[PDB]
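Before any comments, here is the structure.
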Amino acid sequence: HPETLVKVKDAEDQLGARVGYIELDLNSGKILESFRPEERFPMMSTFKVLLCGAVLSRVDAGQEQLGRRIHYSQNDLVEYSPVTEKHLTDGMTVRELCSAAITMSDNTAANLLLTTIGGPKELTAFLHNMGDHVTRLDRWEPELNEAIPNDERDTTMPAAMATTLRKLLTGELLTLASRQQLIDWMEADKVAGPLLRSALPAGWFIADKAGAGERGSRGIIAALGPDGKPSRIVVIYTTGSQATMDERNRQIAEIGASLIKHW
């Protein structure tokens, strides 16, 4: 609805930064509403959905096992590692690492799973192969959150990310039990409370993944819908604001509030 676009421009005014926004019909793939749909924004932790997508495609190709245990040491630990720092003695299975990377945005879990896959270049080749010629992962955690102005490394466009997410969740690229597993992880997200979830009505479904980075970067990708079923993808990104984490959170939740009010 255009009143949501009013709120997105208002958030650019409040945050003093660019907000990229898109709302996409899950079924038809119709773009319902957009703002800066084709400008690049840093992905930050929203790439972790795409990573566990590449991992699950390998698992469906018989190339990886979800029960496989990865043993890492204190030397692999980078900043923001809530879960992995606690399982240093015994390791973690691929399943647990994708659950930690999505549910808790654990950074070492993401780096560990990236090594599995063959690194940023191989996630980027996987994206290229599914029709996404825009999104690219270049660096590892934590360097990919740097968000240098105009740097194309580690960036997506709201429209490319929205379309890639729709394919991952409804296309024939992943097995249905794999699509469901990816959706389950996103729905168990523990660390996005003040963003769209704070605006969601009771009974609605949300599966999402947020991220933050340097230079005011904040964003979220989400499949949400009434009556416990998703029917829209929403992608929101910002970068460049000098506002507090709390002000960037508030603005994204108010954009959620109007998109929900005008559903």
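Going from the start of the chain as shown, residues are counted 1 onward.
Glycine is no exception: its Cβ is also placed from the backbone N, Cα and C atoms.
The Cβ of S45 (active site, acyl-ester intermediate) has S105, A110, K209, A210, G211, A212 as same-chain neighbours under 8 Å, each 6 or more residues away in sequence. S45 (active site, acyl-ester intermediate) carries a helical DSSP state (H, G or I). Annotation source Swiss-Prot lists active site, acyl-ester intermediate at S45.
Annotation note: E143 (active site, proton acceptor) sits in a helical segment as assigned by DSSP. Residues or ranges marked as active site, proton acceptor by Swiss-Prot: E143.
Here Swiss-Prot notes a natural variant, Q14 to K (Swiss-Prot position 37), with the remark: In TEM-2, TEM-3, TEM-8, TEM-16 and TEM-24. A C-beta separation below 8 Å, combined with a sequence spacing of at least six in one chain, links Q14 (variant position) to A243, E247, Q251. According to DSSP, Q14 (variant position) sits within a helical segment.
Here the residue is the original one, but Swiss-Prot notes a natural variant at this spot, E79 to K (Swiss-Prot position 102): In TEM-3, TEM-4, TEM-6, TEM-8, TEM-16 and TEM-24. In three-state terms derived from DSSP, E79 (variant position) belongs to neither a helical nor a strand segment and is classed as coil.
Its Cβ placed at the centre, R139 (variant position) has 14 other Cβ atoms within 10 Å. Among the natural variants in Swiss-Prot is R139 to H (Swiss-Prot position 162), noted as: In TEM-6 and TEM-16.
What Swiss-Prot notes for the natural variant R139 to S (Swiss-Prot position 162) is this: In TEM-5, TEM-8 and TEM-24.
In the three-state DSSP reading, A212 (variant position) counts as strand. Natural variation at this site is recorded by Swiss-Prot as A212 to T (Swiss-Prot position 235), annotated: In TEM-5 and TEM-24.
Under the heading of natural variants, Swiss-Prot lists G213 to S (Swiss-Prot position 236) and annotates it as follows: In TEM-3, TEM-4 and TEM-8. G213 (variant position): 20 other CB atoms within 10 A of its CB, across all protein chains.
Among the sequence features in Swiss-Prot, the natural variant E214 to K (Swiss-Prot position 237) is noted as follows: In TEM-5 and TEM-24. The number of other Cβ atoms within 10 Å of the Cβ belonging to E214 (variant position), over all protein chains shown, comes to 13.
Reported as a whole number, the C-alpha separation between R139 (variant position) and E79 (variant position) equals 15 Å.
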